[PDB]
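What follows is a short report on a single structure.
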Amino acid sequence: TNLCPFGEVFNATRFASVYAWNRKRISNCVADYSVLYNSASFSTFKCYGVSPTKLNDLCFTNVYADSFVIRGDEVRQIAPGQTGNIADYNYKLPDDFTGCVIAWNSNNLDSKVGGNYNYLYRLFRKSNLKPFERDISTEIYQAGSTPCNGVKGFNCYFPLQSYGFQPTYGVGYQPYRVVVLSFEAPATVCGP
Amino acid sequence: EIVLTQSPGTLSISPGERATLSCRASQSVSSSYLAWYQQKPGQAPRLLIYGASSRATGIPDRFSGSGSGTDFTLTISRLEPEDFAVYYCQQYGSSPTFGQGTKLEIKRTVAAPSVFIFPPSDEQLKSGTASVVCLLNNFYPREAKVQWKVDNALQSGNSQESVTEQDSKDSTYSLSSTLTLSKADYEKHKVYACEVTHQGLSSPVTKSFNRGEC
Amino acid sequence: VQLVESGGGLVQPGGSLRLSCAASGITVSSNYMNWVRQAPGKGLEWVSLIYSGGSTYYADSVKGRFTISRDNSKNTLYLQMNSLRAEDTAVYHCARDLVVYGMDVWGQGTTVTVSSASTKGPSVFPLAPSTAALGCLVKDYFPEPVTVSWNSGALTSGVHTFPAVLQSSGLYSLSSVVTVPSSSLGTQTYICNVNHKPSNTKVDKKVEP
Ligand SMILES: *[C@@H]1O[C@H](CO)[C@@H](O)[C@H](O)[C@H]1NC(C)=O
């Protein structure tokens, strides 16, 4: 009978960097997904394998709400079957994804004159992430045959890059807050 | 997608002076993905600046970069002879894109071309084609207009041009333009003329010949 | 640290060609790697990119025709080019991309020529004087290059040998000129020596008024 704590996710003051994406497990509660879809405060609300309207009539064992910040031109990568810096090295959705991807412009909260250096992404990785894999490692990347031993230099690079969000950037370089709802024993979360 | 436009297309300066090369992006973008490259004649491109303002390893101190948003700048503070080359800016959005390049050339005083016109040879005529050639020799600056005229009809679409590289001793250019006609068409007209426009000429210079007159 | 491109050559339109880039001092499979090409007298054009993790991307002008790949055990990057077109004629460079740190390592490049033309030696015609100018028109040859000298190398002052132009026939053509004192037209012999090695054609053409 309790409402699902969606407000803690969508209205959080701080969001995580994509490399260190947050996951909120939703359990034992009731959820109005049409209320979310009816806010219309979203530039992206794409549902895969389900209908936003029919979500209010379904039940699931576990709902996950993943949350992070990326740039506008990278929102397209938050979808099944996609490739790119985010999908390959930061946040990967499965090809059979059953859930919803919601995004909104956050230039008013996440950008700063002089640059916000708090939001980062992984630029350097040897291999692709598996679906729902989180890599928070900060080890020096070896681009050559010589081991780096924690020392930056030729062929030895820090793996993370700041987005440096500035308000004067175009929409593609501007910050976007993203919430991925994943719908998965007994059901615990249901709609009305 | 980001489009990079460099300016000016050609920059003409002397050794020891300061060069300012510009790169304009079609949208406001992050400076961390802006790079500048030098390409000397015959050689591969060479990284000069990355992240808009960071000098690459081993690059001399007189190269520096700056800018933000849509406007980026490469500054070469005290030109050396080896710096006269082509420069490209480059942005990485989701993949690399390059500007169209700025040529840095040696500046000198205006020098007007000497102009020569050559009829087709009798030997070439035997084989059914006539090439008429107009030479513009040792001029500066590079901008020059060749207008072919046949019996005073201006010709369009039947000529090709090529230009030498700046001369290492007098810093001039030379230009050759070839008008190509079939022999049958060549024989229908009398006066073949090359009209040349250039800053060093007060009025255009026309060189001509009459077909069949020695 | 170097990248060495191989495999460039002459191909007919519609044909295929595989370029290779052998690396030392970087590991291809650990890097963002690009192919970047430069058509004659034109600027740099990004062609293709492969991520360390295997994702690939292509310029719209080569999409569906080119495939970038690599062999880790040979530390080598490849570009397979199918359905080649005349506009694909260019020098192809491999480069290691650091994204935020630029393309720091570049190969010297390998030249690809796409054309329907068959090998053909040039016709050499005089550009006869009427400071005097004279020259040789070196017409209708394939492939590049030709070499031109004057009086077997004895005359270099005032010589301009122009870049070849590609004609609409697919054959090349160039002019070589020299300016001389008009008083020497009556006293000096001028001979342009044209060499086209692909056809084993050598021509010595005397040019007179
Ligand atoms: C976020 O806050 C707004 C205004 O305080 C509220 O109306 C909205 O319901 C909240 N979002 C969610 C998903 O609860």
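Quick note: numbers on chain A are straight from Swiss-Prot, i.e. 333-516, 520-527, in order.
According to its header, this structure was worked out by X-ray crystallography, 2.1 Å.
Backbone N, Cα and C atoms are what each Cβ position is placed from, and that goes for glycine too.
Natural sequence variation is annotated in Swiss-Prot for A:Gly339 to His, with the remark: In strain: Omicron/BA.2.75, Omicron/XBB.1.5, Omicron/EG.5.1. Taking the Cβ of A:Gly339 (variant position) as centre and 10 Å as the limit, one finds 9 other Cβ atoms among all the protein chains shown. According to DSSP, A:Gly339 (variant position) is assigned to a helical segment.
The secondary structure of A:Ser373 (variant position), as reduced to three states from DSSP, is coil rather than helix or strand. According to Swiss-Prot, the naturally occurring change A:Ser373 to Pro is described as follows: In strain: Omicron/BA.1, Omicron/BA.2, Omicron/BA.2.12.1, Omicron/BA.2.75, Omicron/BA.4, Omicron/BA.5, Omicron/BQ.1.1, Omicron/XBB.1.5, Omicron/EG.5.1.
In the shown protein chains, 14 other C-beta atoms lie within 10 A of the C-beta of A:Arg408 (variant position). A:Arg408 to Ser appears in Swiss-Prot as a natural variant; the accompanying note says: In strain: Omicron/BA.2, Omicron/BA.2.12.1, Omicron/BA.2.75, Omicron/BA.4, Omicron/BA.5, Omicron/BQ.1.1, Omicron/XBB.1.5, Omicron/EG.5.1.
What Swiss-Prot says about the natural variant A:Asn440 to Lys is this: In strain: Omicron/BA.1, Omicron/BA.2, Omicron/BA.2.12.1, Omicron/BA.2.75, Omicron/BA.4, Omicron/BA.5, Omicron/BQ.1.1, Omicron/XBB.1.5, Omicron/EG.5.1. Note: A:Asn440 (variant position) has no non-local neighbours, i.e. no same-chain residues 6+ apart with C-beta under 8 A of its own C-beta.
Mapped onto three states, the DSSP output places A:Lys444 (variant position) in coil. Around the Cβ of A:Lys444 (variant position), a 10 Å sphere holds 13 further Cβ atoms from the protein chains shown. For A:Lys444 to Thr, Swiss-Prot lists a natural variant annotated as follows: In strain: Omicron/BQ.1.1.
Among the natural variants that Swiss-Prot reports, A:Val445 to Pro is described with the note: In strain: Omicron/XBB.1.5, Omicron/EG.5.1. Taking Cβ-Cβ distances under 8 Å and a sequence separation of 6 or more, the neighbours of A:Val445 (variant position) in its chain are A:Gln498, A:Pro499.
Natural sequence variation is annotated in Swiss-Prot for A:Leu452 to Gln, with the remark: In strain: Omicron/BA.2.12.1. All chains included, 20 other C-beta atoms sit within 10 angstroms of the C-beta of A:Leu452 (variant position).
In the three-state DSSP assignment, the secondary structure recorded for A:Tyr453 (mutagenesis position) is strand. The local packing around A:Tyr453 (mutagenesis position), expressed as other Cβ atoms within 10 Å of its Cβ over all shown chains, amounts to 22. Among the mutagenesis results in Swiss-Prot, A:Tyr453 to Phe has the note: Decreased HLA binding to NF9 epitope. Increased binding affinity to human ACE2. The residue drawn here is the original one.
Quoted from Swiss-Prot, the note attached to the natural variant A:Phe486 to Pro states: In strain: Omicron/XBB.1.5, Omicron/EG.5.1. Under DSSP, A:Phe486 (variant position) is assigned to coil, being neither helix nor strand in the three-state scheme.
Under the heading of natural variants, Swiss-Prot lists A:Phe486 to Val and annotates it as follows: In strain: Omicron/BA.4, Omicron/BA.5, Omicron/BQ.1.1.
One entry in Swiss-Prot concerns the mutagenesis experiment A:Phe490 to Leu. Its note says: Increased resistance to neutralizing antibodies and human covalescent sera neutralization. Cβ neighbour count for A:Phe490 (mutagenesis position) (all protein chains, 10 Å cutoff from its Cβ): 12.
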Across the 3 residues missing from the deposited entry, can you see how many angstrom lie between the CA of A:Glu516 and the CA of A:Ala520, as a whole number?
10
Among the recorded positions A:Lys444, A:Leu452, A:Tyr453, A:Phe490, whose Cα is within 10 A of the Cα of A:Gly339 (variant position)?
none
Tell me which recorded positions (A:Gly339, A:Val445, A:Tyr453, A:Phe490) have a Cβ under 6 A from ligand 1; sequence order is fine.
A:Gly339
CB contacts for A:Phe486 (variant position) [other CB atoms within 10 A, all chains]:
15
The number of other Cβ atoms within 10 Å of the Cβ of A:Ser373 (variant position), counted over all protein chains shown, is 11
On a C-alpha basis, identify the one among A:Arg408, A:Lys444, A:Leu452, A:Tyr453, A:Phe486 that is nearest to A:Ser373 (variant position); the candidates are the recorded positions.
A:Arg408
